[PDB]
There are 6 protein chains.
Amino acid sequence: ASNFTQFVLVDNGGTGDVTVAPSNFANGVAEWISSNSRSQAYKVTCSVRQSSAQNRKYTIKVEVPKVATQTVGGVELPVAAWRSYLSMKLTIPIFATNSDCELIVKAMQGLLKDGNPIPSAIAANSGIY
Amino acid sequence: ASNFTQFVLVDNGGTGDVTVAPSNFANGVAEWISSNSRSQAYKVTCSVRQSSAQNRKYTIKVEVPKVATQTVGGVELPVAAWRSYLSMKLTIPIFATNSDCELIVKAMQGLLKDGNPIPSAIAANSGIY
Amino acid sequence: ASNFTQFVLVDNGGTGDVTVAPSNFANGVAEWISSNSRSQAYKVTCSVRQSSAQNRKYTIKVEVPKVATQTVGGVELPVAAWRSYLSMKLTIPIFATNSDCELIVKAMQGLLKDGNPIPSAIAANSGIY
Amino acid sequence: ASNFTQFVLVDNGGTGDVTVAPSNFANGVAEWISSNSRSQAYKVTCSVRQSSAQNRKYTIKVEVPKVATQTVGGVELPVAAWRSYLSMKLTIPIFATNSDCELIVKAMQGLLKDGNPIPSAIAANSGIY
Amino acid sequence: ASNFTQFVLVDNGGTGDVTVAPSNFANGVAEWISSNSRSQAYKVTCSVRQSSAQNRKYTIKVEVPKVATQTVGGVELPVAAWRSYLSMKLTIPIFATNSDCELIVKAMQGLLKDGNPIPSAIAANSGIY
Amino acid sequence: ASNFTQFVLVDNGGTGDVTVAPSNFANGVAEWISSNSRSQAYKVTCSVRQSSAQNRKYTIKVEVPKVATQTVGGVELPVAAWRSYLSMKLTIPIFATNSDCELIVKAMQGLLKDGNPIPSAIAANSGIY
RNA sequence: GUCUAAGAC
RNA sequence: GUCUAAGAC
């Protein structure tokens, strides 16, 4: 059994599909990277630690690169023009049962479901109004 | 036009559906709260600010309460035994077009899609392995 | 659903009713204005926030114009002589359930009901006696 | 006659009706309370004062209690779990006619009428949107 | 209804039309932007505040960008060569009727109508003479 | 050719149009006034200068009289209660070609076009909502 | 503006 | 009043 495997990060039907694969798991930090130049790859990292007596804290991080070619002195390199950085911290008390957790996951999914306020605002360079 | 409206945070088919509604929008912070006792409600807040010359930063926060009744001195009150706290920060360079943004949203959705590593780990009081 | 719709403030059985419609929503402070010059209009504003860690607080303000010997569309000074100001503040503990709130609303309705000492005193330029 | 009479504050259709009665006028503040122990009674107070040289100001307060029985020192006492507080201040110019004042009363009644936005929001534990 | 809707800012007869849409209302400032990267978008903002005791003041701003692609560090980024800035402040007395306000709108429209002196001068890079 | 000619500021389809004609040109500041007492007239002024080394700046000012309950030719005080003031400032970089300027004009026309959120809000003594 | 509410900060 | 523009001098 293992959940440290590759998965589809960006789903574009069956074409542009961005897949991210296990890269490293040093120091309690699982890391996934998409293929090709590390310089233009997507990155996802995750780690759980016992943040206190009653809480466990998850720290998920995602990097979305803007793929581009950099030319300097006539030498070109695959780079990322810039990167968008996602960073989330989820705290869960140790009293939470598996059902409680499933619910927390559903809340996260609903928050980002297509059509709801937050994803729509983000997807359009907008805020709330 | 408005995206500051109510939406379904937790989708339980058509039954246990947790809906969250606009509560307040003071100081650039949009806030949504589910119904009934504020003390046991779900809360979602969001805000975007220009974090620097080239970046806009979104700050989404979600609270999932563990509903319970507190009895003290024979007086009972609707409370939350505890709360799970989600907190995310998303940074997006001003060069990102609407397409770039749609992609960032899809990455967030894929990250939490059912069956993928992170949501499965969370939903089971587990980490990565 | 969406409660920021126009409603009837002063009801005179259809003929000569005073309808007030949404006119502003800056900072989450909902505002309703009648179809008049801002100086002679009926204004209603409402907003909610968590005043303390234990209570939420609704703040409602109403402005009613003096109609006797009024000159529609004219410049009437001093403004203090032609306008009445109503300022309501409802503090509700966070333990109040939807039902508890329905009761609180019913109480406010009874307070101002036709025939009761309070409204009948105001309508007669009187106090209690 | 005398307008300092008892009236029904919460109408639950003849049964469960919270009625309130005159209970004090000391210091120019008319008070009404329900038939309970002072510790868990509904309370309504009213006072008018000539605030400015050209204004009169009514100050009205209502207290809605959440009745509970509490065990203090092994002994049960009738008490209030919490109280909701309505506080209104109405400023009317002296130039206002009785007809002008009736308008103010009708506006306050329409404001709280069943189905209109504000009472709807309050009863649903939400804001206006 | 809601007047916070998208509208076409630059009409190039159905094709090449710059349309602008709601994108933010944080802090009482309504914002609209075109569908570009924040770095090269058209932007329109509006806010009303009760400046004096007898005035209301609208503050409107429009930003027209000269889109260009710039090579920074050997990488191409969508940027604006320069921006043109329109800034208008309108002060209306509270005694103004809706009919009085329509007059203000009609005057602003006539001011900028095709062929009239001012737009003619601006479009020709000249002064009035 | 010579743009300092009289034009129509407020158009009501011929019947009751408000034409404004040149009335002053001191210091290159072109001025247009309607056929009224300077206190009740419609005034328009315009001037251009190089605000900085990079931009030129048009400064337009419009004054619109309050007509409701107005007394043609009378002395109406306070002046602040009977006049609305519009103050436009257009900053245009020195790189803007005639075309670039034609676009900027088109944008201003769209902003104030009939039916769009901005003019329709002003004409209704409203803000955005 | 707040609250523990005709009196408190 | 200026600008590099809801925030700067």
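Going by Swiss-Prot, the residues shown for chain C are 2-130, listed in order.
So how was this one determined? The header says X-ray crystallography, 2.9 Å.
Note that Cβ sites are derived from N, Cα and C of the backbone, with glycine treated the same way.
Per Swiss-Prot, the features are as follows:
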MUTAGEN   C:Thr60 to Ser  Loss of repression of replicase. 20% loss of binding to the operator RNA in vivo
MUTAGEN   C:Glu77 to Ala  No effect on the organization of the T=3 capsid, but with a loss of thermal stability. No effect on infectivity
MUTAGEN   C:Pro79 to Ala  No effect on the organization of the T=3 capsid, but with a loss of thermal stability. Complete loss of infectivity
MUTAGEN   C:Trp83 to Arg  Complete loss of viral assembly
Of the mutagenesis positions C:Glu77, C:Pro79, C:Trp83, the one whose Cα sits nearest to the Cα of C:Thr60 (mutagenesis position) is C:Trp83
Fewest Cβ neighbours within 10 Å, where candidates are the mutagenesis positions C:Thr60, C:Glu77, C:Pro79, C:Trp83
C:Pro79
Return only the integer: C-alpha distance in Å from C:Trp83 (mutagenesis position) to C:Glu77 (mutagenesis position).
7
Can you see whether DSSP assigns C:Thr60 (mutagenesis position) to helix, strand or coil?
strand
DSSP three-state call for C:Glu77 (mutagenesis position): helix, strand or coil?
coil
